[PDB]
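Below you'll find the structure, written out as structure tokens, and then a few comments.
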Amino acid sequence: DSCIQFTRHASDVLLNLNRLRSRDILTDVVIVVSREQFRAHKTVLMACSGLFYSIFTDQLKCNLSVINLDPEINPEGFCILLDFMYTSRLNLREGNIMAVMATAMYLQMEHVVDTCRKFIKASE
Amino acid sequence: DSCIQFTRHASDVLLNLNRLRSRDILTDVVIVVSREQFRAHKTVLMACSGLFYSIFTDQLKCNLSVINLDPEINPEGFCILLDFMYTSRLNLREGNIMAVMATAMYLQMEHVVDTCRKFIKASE
Amino acid sequence: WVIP
Amino acid sequence: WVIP
Ligand SMILES: O=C1Cc2cc(Nc3nc(Cl)ncc3Br)ccc2N1
Ligand SMILES: O=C1Cc2cc(Nc3nc(Cl)ncc3Br)ccc2N1
Ligand SMILES: [Cl-]
Ligand SMILES: [Cl-]
């Protein structure tokens, strides 16, 4: 086509979706990770995670307001990944890398799994 | 912070939200523009438009499944802008620029209004 | 704005 | 991935 493109549009959209998340505006699901609860937008979760895409396209699970993750999932690792979904920024640290990688594999977040594998390989 | 950032994340999120729109997955509102209807995600509309942000943060309108725009709004101009919201690409043409600019002013989409004003100024 |  |  003969379209023009606004370079910052995608980043500005995500920044606004994160602002809605911070103010708990139009969040439509609670993700339960053991004793912790995380409110989010189903559409953002699906856009970032192969697991959430599969969950919310299911004819029964699409209507659930609460999703319980596997008990092996670490709430801090989930929190780091939820923040990454809404910001593009990943708080990857020596102390959390194993939990973040395990959570990203479970959530099917391929690019996160890739950088975790590379950061681990560098320290061995 | 000491975060790392994935450059393409925001673009990939928006691409996936557009895929959900194309398959009519988790759309939660119909925007009525005269005889035409447009299905969308309230969160994406709010993230792109000052008017939709104001509408869906209203304690009564947040719960509406149908929103009727002003009868002066052109359905083609709205369609072009809805596509821009989900893609960052704007199909701006000599034949549609007046309708697109009028629709972007109504929707409160400041960057679109700005490029329309500049493209009009160049042709005068 | 750019030519994509 | 980059240093933002
Ligand atoms: O690593 C990742 C990230 C991700 C996101 C989605 N999400 C969607 N995929 C498609 Cl094709 N259409 C709409 C949506 Br929402 C699917 C798989 C994966 N794997
Ligand atoms: O030209 C534009 C585009 C736009 C988008 C929003 N959307 C939001 N703004 C804020 Cl501050 N927080 C969350 C959301 Br969603 C507000 C105003 C405008 N004007
Ligand atoms: Cl990822
Ligand atoms: Cl805009």
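Just so it is clear, chain A uses Swiss-Prot numbers, and the residues here are 6-129, in order.
This deposition comes from X-ray crystallography, 1.8 Å.
A Cβ is built for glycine as well, from the same backbone N, Cα and C atoms used for every other residue.
Its Cβ taken as reference, A:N21 (mutagenesis position) is surrounded by 16 other Cβ atoms within 10 Å in the chains shown. A:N21 to K appears in Swiss-Prot as a published mutagenesis result, with the remark: Abolishes interaction with NCOR2 and HDAC2, no effect on interaction with CTBP1 and transcriptional autoinhibition; when associated with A-116 and 376-Q--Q-379.
The feature domain 'BTB' is assigned by Swiss-Prot to A:32-99.
Among the mutagenesis entries in Swiss-Prot is A:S59 to A, noted as: Abolished ubiquitination by the SCF(FBXL17) complex. Cβ neighbours of A:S59 (mutagenesis position) (same chain, under 8 Å, six or more residues apart in sequence): A:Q113.
Among the mutagenesis experiments that Swiss-Prot reports, A:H116 to A is described with the note: Abolishes interaction with NCOR2 and HDAC2, no effect on interaction with CTBP1 and transcriptional autoinhibition; when associated with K-21 and 376-Q--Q-379. In the three-state DSSP classification, A:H116 (mutagenesis position) falls within a helix.
A:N21 (mutagenesis position) and A:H116 (mutagenesis position) are 23 Å apart (CA-CA, integer value).
Among the mutagenesis positions A:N21, A:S59, A:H116, the ones whose Cβ sits under 6 Å from an atom of ligand 3 are, in sequence order, A:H116. Those mutagenesis positions from A:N21, A:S59, A:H116 lying by chain B, with Cβ under 8 Å from one of its Cβ atoms, are A:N21, A:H116.
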